[PDB]
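> Just dropping this structure here.
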Amino acid sequence: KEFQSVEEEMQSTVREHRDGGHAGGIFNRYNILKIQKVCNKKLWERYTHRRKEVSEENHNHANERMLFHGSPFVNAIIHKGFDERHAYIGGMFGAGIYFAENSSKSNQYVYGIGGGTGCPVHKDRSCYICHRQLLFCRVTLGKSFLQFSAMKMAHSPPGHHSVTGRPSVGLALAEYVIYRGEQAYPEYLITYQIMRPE
Ligand SMILES: NC(=O)c1cccc(N)c1
Ligand SMILES: [Zn+2]
């Protein structure tokens, strides 16, 4: 089924992080509690209209990918959509909206940048009790600019529609950055817990 494929993607993309679980917590797998498909017709039209535009500018190819997004503002994103106006220029690839192909990378951003102070009730970044929320998004990358080192962009590079952060000696894992909110749709809302290693 549809939700089994989302759970498998969530579980199989977990990696061992270099910070030893400082930001996201210590875990090898999750306890998937709920997977909800977000049905926001106004946001979907905004996304498909921009997707068609990008396809025409990238040899009839949208370069669409299913990627994870961690944020304490998931409730605002599912109702209002992604918003580049809230993006900070101080990020590695500048004022963009960041996505990961590894669920455990996006899990480090659920309670804030670098996990913030953790869950709101126990102030624990490795909290195994509090229910976390992650987004599994449809992202239009189009002509993606391949980059290894820090490149503080305000917008996509000329002639491009996104930035792909590739790992080097550098990033540990890949990341995908868009500079227009309408180039991503929050398709699935995942309610989960990080699980204590066995
Ligand atoms: N907010 C996120 O899920 C995310 C994804 C990739 C890279 C970064 N920095 C954040
Ligand atoms: Zn907690």
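Note that chain A is numbered according to Swiss-Prot, with residues 963-1131, 1133-1161 shown in order.
Determined by X-ray crystallography, 1.9 Å, according to the entry header.
Using the three backbone atoms N, Cα and C, a Cβ is placed for every residue, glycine included.
Sharing the record's features from Swiss-Prot:
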| type | residues | note |
| --- | --- | --- |
| MUTAGEN | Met1054 to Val | Loss of activity |
| BINDING | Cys1081, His1084, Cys1089, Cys1092 | Zn(2+) binding site |
> Return the single residue from the recorded positions list (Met1054, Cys1081, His1084, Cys1092) that has the minimum number of other CB atoms within 10 Å.
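Relative to the other recorded positions in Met1054, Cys1081, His1084, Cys1092, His1084 has the fewest Cβ atoms within 10 Å.
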> Taking ligand 2 as the reference and 6 angstroms as the Cβ limit (strictly under), which recorded positions among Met1054, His1084, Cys1092 are close?
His1084, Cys1092
> Between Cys1089 (Zn(2+) binding site) and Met1054 (mutagenesis position), find the distance joining the two CA atoms and give it rounded to the nearest Å.
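A Cα-Cα distance of 27 Å.
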> Mind giving me a neighbour count for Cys1089 (Zn(2+) binding site)? Other Cβ atoms within 10 Å of its Cβ, every protein chain shown.
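Excluding its own Cβ, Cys1089 (Zn(2+) binding site) sees 19 Cβ atoms within 10 Å.
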> At the level of the C-alpha atoms, what whole-angstrom distance separates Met1054 (mutagenesis position) and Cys1081 (Zn(2+) binding site)?
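Taking the Cα atoms only, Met1054 (mutagenesis position) lies 25 Å from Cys1081 (Zn(2+) binding site).
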> Taking the centroid of the Cβ atoms of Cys1081, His1084, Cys1089, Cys1092 as the Zn(2+) site, which other residues of that chain lie with their Cβ within 8 Å of it, listed in sequence order?
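Same chain, not in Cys1081, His1084, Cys1089, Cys1092, Cβ within 8 Å: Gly1080, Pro1082, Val1083, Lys1085, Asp1086, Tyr1090, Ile1091.
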